[PDB]
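This report concerns only the one structure given below.
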Amino acid sequence: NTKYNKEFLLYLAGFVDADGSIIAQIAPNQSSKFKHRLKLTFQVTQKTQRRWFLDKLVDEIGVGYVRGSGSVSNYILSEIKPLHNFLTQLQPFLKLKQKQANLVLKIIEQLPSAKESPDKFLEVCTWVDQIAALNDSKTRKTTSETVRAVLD
Amino acid sequence: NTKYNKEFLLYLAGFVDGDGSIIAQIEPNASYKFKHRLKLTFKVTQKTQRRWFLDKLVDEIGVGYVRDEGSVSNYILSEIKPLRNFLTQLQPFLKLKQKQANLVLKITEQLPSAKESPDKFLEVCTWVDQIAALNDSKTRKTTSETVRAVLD
DNA sequence: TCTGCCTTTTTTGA
DNA sequence: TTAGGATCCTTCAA
DNA sequence: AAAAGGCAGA
DNA sequence: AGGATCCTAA
Ligand SMILES: [Mg+2]
Ligand SMILES: [Mg+2]
Ligand SMILES: [Mg+2]
């Protein structure tokens, strides 16, 4: 586990509270045990003119990647262990996204159990609902209620 | 001078590079000496549901105020002396907006002289142009060249 | 089955 | 005349 | 910013 | 985010 230095984390926590996004999703998928899978994504968006800043961020975090979507680019981190390690260290300095980060950490820690039982899966889905409720969510479709309905 | 805590400045520098703005303007107004004046503004924008974060910023910076503009709110600092003191302290920690901050400080140091001469005002006006060039400027109208039609 | 990465869209919150 | 504040707008960069 | 849908390797 | 324009009291 990479240890990040404090001044880096302090600055990055400010930048993330501004331009970053901690995204939790429930995605239908017929080949998963409960017909859904979870996705947890840390993203930082910036105008492509400033892609260099996201490229520097890949070097600094040591994991993740940058993708261009024409006018804007995004630093993305999904791999679960590195995401856990990174958010564990960032979260104490977050002010606006602190609660999202800690929910993602709780989800991650419970993933093994979530995959064992429908009730446990549903409960972790409600934690995803709570993250979306904290974000400025506007286009969300699949919720823990969606999952529950697939009771059956 | 109010001296700001390092951990505060680091976090805020990150938050500023993300959601903040360092704005320099030339405003036409026929009741001023050179038919224009300079306006320098430090701004942090946020959705009004998170206005409390901006209100907190007024207490932490010790000066400035928050304006509600409907769906979003803005922390604003204009008063030239505390602006100079604040930017002086924040600038070392800025990564995207360091040059804008240093141009504002440069302009602020010359504000006394800038009336002295038509030549010198015009020069300071080009420093305003340079801040706008660094920003993601899209609606700018009055530039140093507008001023130069002081050639009458 | 499961995870990470690829692609694209929506609607603001800057 | 001036500085600081008030109001409104545009176009994205999140 | 914050989702949506989808592929394919492990 | 990054402007443009208008108000007003000292
Ligand atoms: Mg933001
Ligand atoms: Mg930004
Ligand atoms: Mg932003």
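Shown for chain A, in order and in Swiss-Prot numbering: 2-153.
Header entry for method reads X-ray crystallography, 1.8 Å.
Placement of Cβ uses the backbone N, Cα and C atoms for every residue, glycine included.
The DSSP secondary structure for A:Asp20 (Mg(2+) 2 binding site) is helix. Counting only same-chain residues six or more apart in sequence, the Cβ atoms lying under 8 angstroms from the Cβ of A:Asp20 (Mg(2+) 2 binding site) belong to A:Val45, A:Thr46, A:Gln47. As annotated by Swiss-Prot, Mg(2+) 2 binding site applies to A:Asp20.
Under the heading of mutagenesis, Swiss-Prot lists A:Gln26 to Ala or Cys and annotates it as follows: Alters the specificity of the endonuclease. Long-range Cβ contacts of A:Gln26 (mutagenesis position) within its own chain (separation 6+, distance under 8 Å): A:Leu39, A:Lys40, A:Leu41, A:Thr42, A:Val129, A:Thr143.
According to its DSSP assignment, A:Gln44 (mutagenesis position) is in a strand. Close to A:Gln44 (mutagenesis position) in the fold, though at least 6 residues off in sequence, lie A:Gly21, A:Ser22, A:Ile23, A:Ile24, A:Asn75, A:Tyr76, A:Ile77, A:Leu78, each with a CB less than 8 Å from its CB. For the published mutagenesis A:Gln44 to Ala, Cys, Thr, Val or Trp, Swiss-Prot gives the following note: Alters the specificity of the endonuclease.
Where Swiss-Prot documents A:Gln47 to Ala, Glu or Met as a mutagenesis experiment, the accompanying text is: Loss of catalytic activity.
According to Swiss-Prot, the mutagenesis experiment A:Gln47 to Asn carries the following note: Strongly reduced affinity for DNA. No effect on catalytic activity.
In this view, A:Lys98 (mutagenesis position) is surrounded by 23 other Cβ atoms within 10 Å of its Cβ, with every protein chain counted. Recorded in Swiss-Prot as a mutagenesis result, A:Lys98 to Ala carries the remark: Strongly reduced affinity for DNA. Increased catalytic activity.
With a threshold of 8 Å between Cβ atoms, the recorded positions A:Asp20, A:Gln26, A:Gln44, A:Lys98 that neighbour chain B are A:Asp20.
In this structure, none of the mutagenesis positions from A:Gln26, A:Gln44, A:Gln47, A:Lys98 has a C-beta falling under 6 Å of any atom of ligand 1. The Cβ neighbour count for A:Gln47 (mutagenesis position), using a 10 Å radius and every protein chain shown, is 21. Less than 6 Å separates the Cβ from ligand 2 in the case of A:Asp20, drawn from the recorded positions A:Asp20, A:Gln26, A:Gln44, A:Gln47, A:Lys98 in sequence order. Under 6 Å, Cβ to nearest atom of ligand 3: this is the test, and of the recorded positions A:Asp20, A:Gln26, A:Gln44, A:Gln47, A:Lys98 it is passed by A:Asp20.
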